[PDB]
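Below: one structure in structure tokens.
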Amino acid sequence: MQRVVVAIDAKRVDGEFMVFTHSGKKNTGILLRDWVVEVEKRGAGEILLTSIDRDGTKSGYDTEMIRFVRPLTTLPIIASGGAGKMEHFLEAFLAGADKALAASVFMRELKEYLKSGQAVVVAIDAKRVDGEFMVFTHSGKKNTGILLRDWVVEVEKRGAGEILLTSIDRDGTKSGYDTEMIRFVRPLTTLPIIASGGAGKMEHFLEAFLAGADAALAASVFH
């Protein structure tokens, strides 16, 4: 509820966990240790902690990084990058992550087992295509031909605990969240929705919550 989520991407550099920007390409020179605190103090309510070392590998989550960060923050940590098997969610949860972000999918048992507070987050990226909301994969480059409407429903049916809903249309713009898309999606799913793509002012978060978002992601207005 009104959760502000901050995306932190990190990677090992000379045996240190360094924070990266620009899709994990730019070494900011800031230590993961320092940023995680600064972010909490700055007022984040959740951390999406992406391991650039694991991101798309199937080898499992970066449990080392997760354990590294756990002592440093009180915030819920969503682990990201590396998932390939259901146990990995257990593996990440054991390491201290409060949630895990499922790998790019192009779950009903774990959902039942979690009894609460811990969830699997599923990323859905969508875009306007001929006035239709379509799911895209591949950083918004590939249309899947599946309607957002249908996929949100499917995802929930298949036992996801939460949806990370990225608007390819707003992502990178700093012009505000895709409130239209948020509103389209909201009645379709009972899952918490983390809105993503578009933040540019503190006022933009308010708009997303109003549009029906439970949490709002920003990778921009911090890093």
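Sequential numbering from 1, following the chain as shown.
Every residue, even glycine, has its Cβ placed from backbone N, Cα and C.
Grabbed the feature section from Swiss-Prot, which reads as follows:
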MUTAGEN   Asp125 to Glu (Swiss-Prot position 130)  Weak activity
MUTAGEN   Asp125 to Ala, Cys, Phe, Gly, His, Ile, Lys, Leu, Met, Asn, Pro, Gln, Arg, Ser, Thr, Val, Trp or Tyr (Swiss-Prot position 130)  Complete loss of activity
ACT_SITE  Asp125  active site
MUTAGEN   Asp171 to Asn (Swiss-Prot position 176)  Decrease in activity
MUTAGEN   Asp178 to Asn (Swiss-Prot position 183)  No change in activity
Among the mutagenesis positions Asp125, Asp171, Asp178, whose Cβ has the fewest other Cβ atoms within 10 Å?
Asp171
Taking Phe106 and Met107 as the modelled residues on either side of 6 missing ones, report their Cα-Cα distance in Å, whole number only.
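So the endpoints of the gap, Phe106 and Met107, lie 15 Å apart at their Cα atoms.
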Cα-Cα separation of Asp178 (mutagenesis position) and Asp125 (mutagenesis position), in Å?
12
So, in DSSP terms, is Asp125 (mutagenesis position) helix, strand, or coil?
strand
According to DSSP, folded down to helix, strand and coil, what is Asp178 (mutagenesis position)?
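In the DSSP reduction, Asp178 (mutagenesis position) maps to coil.
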Spanning 4 missing residues, the endpoints are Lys115 and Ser116. What is the Cα distance in Å?
5
Can you tell me the three-state DSSP label for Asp171 (mutagenesis position)?
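DSSP call for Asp171 (mutagenesis position): coil, neither helix nor strand.
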Reported as an integer number of Å, what is the Cα distance between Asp171 (mutagenesis position) and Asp125 (mutagenesis position)?
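Per the Cα atoms, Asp171 (mutagenesis position) and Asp125 (mutagenesis position) stand 10 Å apart.
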